[PDB]
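Q: Have a look at this one before I ask anything.
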Amino acid sequence: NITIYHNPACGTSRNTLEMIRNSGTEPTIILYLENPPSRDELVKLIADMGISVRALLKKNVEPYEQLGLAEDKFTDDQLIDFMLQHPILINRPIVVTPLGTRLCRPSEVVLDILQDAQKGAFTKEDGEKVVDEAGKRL
Ligand SMILES: [Cs+]
Ligand SMILES: [Cs+]
Ligand SMILES: [Cs+]
């Protein structure tokens, strides 16, 4: 049972999706930019990920800049509601598996919550080796 909140325009998100597949399952794929989680789902993802609300915030995107979110003037719920109203503020990719939930940045973070081992060596799209044929992390 695997879900990934994916942005096909993000290399980290692409590498994460292919590592999931290389573990042998095809995940449910949620295009969060167009289908964001509900407030309740988002609050749960954040809890399960064990990171702060602000840590989930994507910087260098229009609403982050124009709403001034770099400044420490926002409660967590204010930030959560900005994310729901402007889903490009949600950093990516988030992956949910039976083992847990992670913001998979960098992508190989996903190896923590995949239940089955990579079926063979994995190399990121830019050529960075992640695990070898043996299964060892590089
Ligand atoms: Cs939803
Ligand atoms: Cs694991
Ligand atoms: Cs890169």
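Chain A uses Swiss-Prot numbers throughout; the residues present, in order, are 3-140.
Using the three backbone atoms N, Cα and C, a Cβ is placed for every residue, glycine included.
What Swiss-Prot records for this protein is below:
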type     : residues         : note
ACT_SITE : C12              : active site, nucleophile
MUTAGEN  : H8 to P, G or R  : Loss of reductase activity. Mutant is sensitive to arsenate
MUTAGEN  : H8 to S          : Mutant is sensitive to arsenate
MUTAGEN  : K61 to A, E or R : Mutant retains arsenate resistance
MUTAGEN  : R94 to A, E or Y : Loss of reductase activity. Mutant is sensitive to arsenate
MUTAGEN  : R94 to K         : Loss of reductase activity. Mutant exhibits slight resistance to arsenate
MUTAGEN  : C106 to G or S   : Retains reductase activity. Mutant retains arsenate resistance
MUTAGEN  : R107 to K        : Mutant retains arsenate resistance
MUTAGEN  : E127 to D        : 13-fold decrease in catalytic efficiency with arsenate. Mutant is sensitive at high arsenate concentrations
MUTAGEN  : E130 to D        : 5-fold decrease in catalytic efficiency with arsenate. Mutant is relatively resistant to arsenate, but is more sensitive at higher concentrations
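I'd like to know what surrounds each of these features in this structure.
A: Neighbour density for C12 (active site, nucleophile): within 10 A of its CB lie 17 other CB atoms from the protein chains shown.
Long-range Cβ neighbours of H8 (mutagenesis position) (same chain, at least 6 residues apart, Cβ-Cβ under 8 Å): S15, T18, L19, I31, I32, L33, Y34, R94, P95. In the three-state DSSP classification, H8 (mutagenesis position) falls within coil.
Applying an 8 A CB threshold to same-chain residues 6+ apart, the list for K61 (mutagenesis position) reads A72.
Its Cβ placed at the centre, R94 (mutagenesis position) has 23 other Cβ atoms within 10 Å.
In the three-state DSSP scheme, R94 (mutagenesis position) falls into the coil class.
Taking Cβ-Cβ distances under 8 Å and a sequence separation of 6 or more, the neighbours of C106 (mutagenesis position) in its chain are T14, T18, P95, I96, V97, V112. Under DSSP, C106 (mutagenesis position) is assigned to coil, being neither helix nor strand in the three-state scheme.
In sequence order, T14, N93, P95 are the residues of the chain that are 6 or more apart from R107 (mutagenesis position) and have a CB within less than 8 Å of its CB.
DSSP assigns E127 (mutagenesis position) to coil, not to a helix or a strand.
Shown in sequence order, the list is empty: the chain has no residue 6+ apart in sequence with a C-beta less than 8 angstroms from the C-beta of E130 (mutagenesis position).
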Q: Can you tell me the CA-to-CA distance separating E127 (mutagenesis position) and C12 (active site, nucleophile), as a whole number of Å?
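A: Counting only the Cα atoms, the answer is 11 Å.
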